[PDB]
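What follows is a short report on a single structure.
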Amino acid sequence: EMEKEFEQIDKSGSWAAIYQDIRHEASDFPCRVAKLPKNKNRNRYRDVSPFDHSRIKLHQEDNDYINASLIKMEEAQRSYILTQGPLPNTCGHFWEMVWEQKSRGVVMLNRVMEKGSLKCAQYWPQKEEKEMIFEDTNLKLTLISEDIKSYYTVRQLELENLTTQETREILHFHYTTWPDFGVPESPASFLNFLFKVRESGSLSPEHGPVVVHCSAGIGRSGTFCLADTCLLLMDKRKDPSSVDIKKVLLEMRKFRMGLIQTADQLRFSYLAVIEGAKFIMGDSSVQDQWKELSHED
Ligand SMILES: CNC(=O)[C@H]1Cc2ccc(NS(=O)(=O)O)cc2CN1C(=O)OC(C)(C)C
Ligand SMILES: [Cl-]
Ligand SMILES: [Cl-]
Ligand SMILES: [Cl-]
Ligand SMILES: [Cl-]
Ligand SMILES: [Cl-]
Ligand SMILES: [Mg+2]
């Protein structure tokens, strides 16, 4: 049981050792496509690649490759697409993937510039009147509106397939205060934002999988998806004790390497899940309290 386990690990001071064991046990599958010479400039990080079995394929002829993985959680019945922050030359592929996979939401857990460097291309329009055309993929993207809170911004985007003229609303949930290789400021701020994504409907099984990215699409992204699936699992069963966090993380790691990048992101994951369980088991009030503690205004 996660809370018993949590205190035990904290008491013994062994998050590092628990975390390294997950890395030692983690799946190792091939990434032959990611490593083809022709795809070198489609990858942000040499040592962060999608496994071939789980990679999202673009529906070109030409080159179907994008650094993106379908994390398909069978028992939870939720899927997520995890991806790197798109590069200047892969922004059209990124929106092409959103369109073909029928995603309704994109969750971005990084900033475009972190520690003085460009960790993600500016892949969405910052101004209504200056829309983006991705000519390679025949798509157009327009900012419709935004709601800026203290530490996250929600945008409404309209994506248009120029070849068909069909349009879709995409919601963009941008967490702007989660440091690279870091943890959110509190369980409350992370959970306030996670429940905003949930409330939008973007995770409904009537849509394609939500797109989740940070810079590499593994650390902050893994943390977000792990907390969510753990909460979903206990919500389905109404049974917090039936969730094994480390087993869930190992299962997700069958679909993409490196998910959760530090022992403190692991420990933060347990914090978020232990706290969010209050909500799941019927303590209505904690949602307002998270919103307050997060200081979103
Ligand atoms: C340590 N650093 C690294 O391993 C790499 C890969 C990574 C993997 C994961 C990652 N975290 S996250 O997935 O964005 O939370 C950030 C980075 C940033 N990196 C880098 O900036 O390293 C580069 C490629 C820029 C030299
Ligand atoms: Cl930004
Ligand atoms: Cl900076
Ligand atoms: Cl970039
Ligand atoms: Cl940072
Ligand atoms: Cl790792
Ligand atoms: Mg304006």
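Throughout, chain A uses Swiss-Prot numbering, with the displayed residues spanning 2-298 in order.
Cβ from N, Cα, C; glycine included.
Lifted from Swiss-Prot, the feature list:
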type: DOMAIN; residues: 3-277; note: domain 'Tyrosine-protein phosphatase'
type: MUTAGEN; residues: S50 to A or D; note: No phosphorylation
type: MUTAGEN; residues: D181 to A; note: Substrate-trapping mutant
type: BINDING; residues: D181, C215, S216, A217, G218, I219, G220, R221, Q262; note: substrate binding site
type: MUTAGEN; residues: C215 to S; note: Catalytically inactive mutant; abolishes sulfhydration
type: ACT_SITE; residues: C215; note: active site, phosphocysteine intermediate
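Feature annotations (Swiss-Prot) mapped to structure.
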{"residue": "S50", "record": "mutagenesis position", "contacts (Cβ under 8 Å, 6+ apart)": "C32, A35, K36, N44, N68, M258"}
{"residue": "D181", "record": "mutagenesis position", "contacts (Cβ under 8 Å, 6+ apart)": "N111, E115, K116, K120, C215, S216, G220, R221"}
{"residue": "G218", "record": "substrate binding site", "contacts (Cβ under 8 Å, 6+ apart)": "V49, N68, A69, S70, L83, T84, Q85, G86, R257"}
{"residue": "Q262", "record": "substrate binding site", "contacts (Cβ under 8 Å, 6+ apart)": "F182, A217, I219, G220, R221, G223"}
Task: Chain-mates of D181, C215, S216, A217, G218, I219, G220, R221, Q262 with C-beta within 8 Å of site centroid, substrate - done: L110, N111, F182, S222, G223
Open item on the list: Using a 6 Å cut-off on Cβ distance, which of the recorded positions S50, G220, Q262 come close to any atom of ligand 1?
Closed with: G220, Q262
TODO: Could you say whether, by DSSP, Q262 (substrate binding site) belongs to a helix, a strand or a coil region?
DONE: coil
- [ ] Over all pairs in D181, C215, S216, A217, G218, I219, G220, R221, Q262, the listed substrate binding residues, work out the largest Cα-Cα distance in Å.
- [x] 12
TODO: Taking a cut-off of under 6 Å between Cβ and any atom of ligand 5, tell me which of the recorded positions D181, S216, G218, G220 pass.
DONE: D181
